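Everything below concerns the one structure shown next.
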Amino acid sequence: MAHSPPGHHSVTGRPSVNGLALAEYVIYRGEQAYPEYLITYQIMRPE
Amino acid sequence: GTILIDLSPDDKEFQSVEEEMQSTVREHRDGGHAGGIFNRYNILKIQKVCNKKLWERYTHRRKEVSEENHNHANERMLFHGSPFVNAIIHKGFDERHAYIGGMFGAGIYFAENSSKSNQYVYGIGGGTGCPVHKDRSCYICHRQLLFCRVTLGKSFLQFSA
Ligand SMILES: O=c1[nH]c(-c2ccc(-c3ccccn3)cc2)nc2ccccc12
Ligand SMILES: [Zn+2]
């Protein structure tokens, strides 16, 4: 795993083209996330 | 040490998690190639993941980050899709769960859009799709995502295509 940029704890990927996309995030220490919910699902075929 | 507790669909907690899943679907620039073609999900089950040791590992690091950032963890709830969901819920996130080739370097990636994380359920690029039918847009096979508590602390902003 890489290191966070010096002086930072994560990276935020802000979309700069697709105006509808939301942010994505990266952490470099597994201790910085806890898997609170497990969601079981299917994708639905559009009508 | 991990226990999974089912949430009832009548529970407000089930309902708020389902709403975050459903309301953060978007269209993807690959036209559905990686994650499939869909506008919404059929939620089958939502379980609380309970592990005391893993929770304390999280809160220990959260306090370290907060103390480095004027008592602000900058904690978010974010989606994670991965072929290794089973490993994650039993053993915790670590370096073997990192996307080595990701746009922002080798780390563990999370999304605000549930449909972004859905693209990784069967691996990078959707891999070969579901194991039963080899279909990245399978409407039959059950998928799993994690909705995760994530400490961002001071986050480096990358503007990005
Ligand atoms: O939920 C995500 N998972 C993943 C992802 C990517 C790769 C892997 C992985 C982990 C170990 C070995 C091979 N692939 C696990 C999860 N990448 C994302 C990128 C952007 C936004 C969200 C995600
Ligand atoms: Zn299938």
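Just so it is clear, chain B uses Swiss-Prot numbers, and the residues here are 952-1112, in order.
Structure determined by X-ray crystallography, 1.5 Å.
Cβ atoms are placed via backbone N, Cα and C, with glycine included.
Listed in Swiss-Prot is the mutagenesis experiment B:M1054 to V, annotated as follows: Loss of activity. B:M1054 (mutagenesis position) falls within neither a helix nor a strand when secondary structure is assigned with DSSP, and so counts as coil.
Per Swiss-Prot, Zn(2+) binding site is recorded for B:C1081, B:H1084, B:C1089, B:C1092. According to DSSP, B:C1089 (Zn(2+) binding site) sits in a coil region rather than a helix or strand.
Taking all protein chains in view, 18 other C-beta atoms sit within 10 angstroms of the C-beta of B:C1089 (Zn(2+) binding site). If you take the Cα of B:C1089 (Zn(2+) binding site) and the Cα of B:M1054 (mutagenesis position), they are about 27 angstrom apart, rounded to a whole number.
Counting every protein chain shown, the Cβ of B:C1092 (Zn(2+) binding site) has 15 other Cβ atoms within 10 Å.
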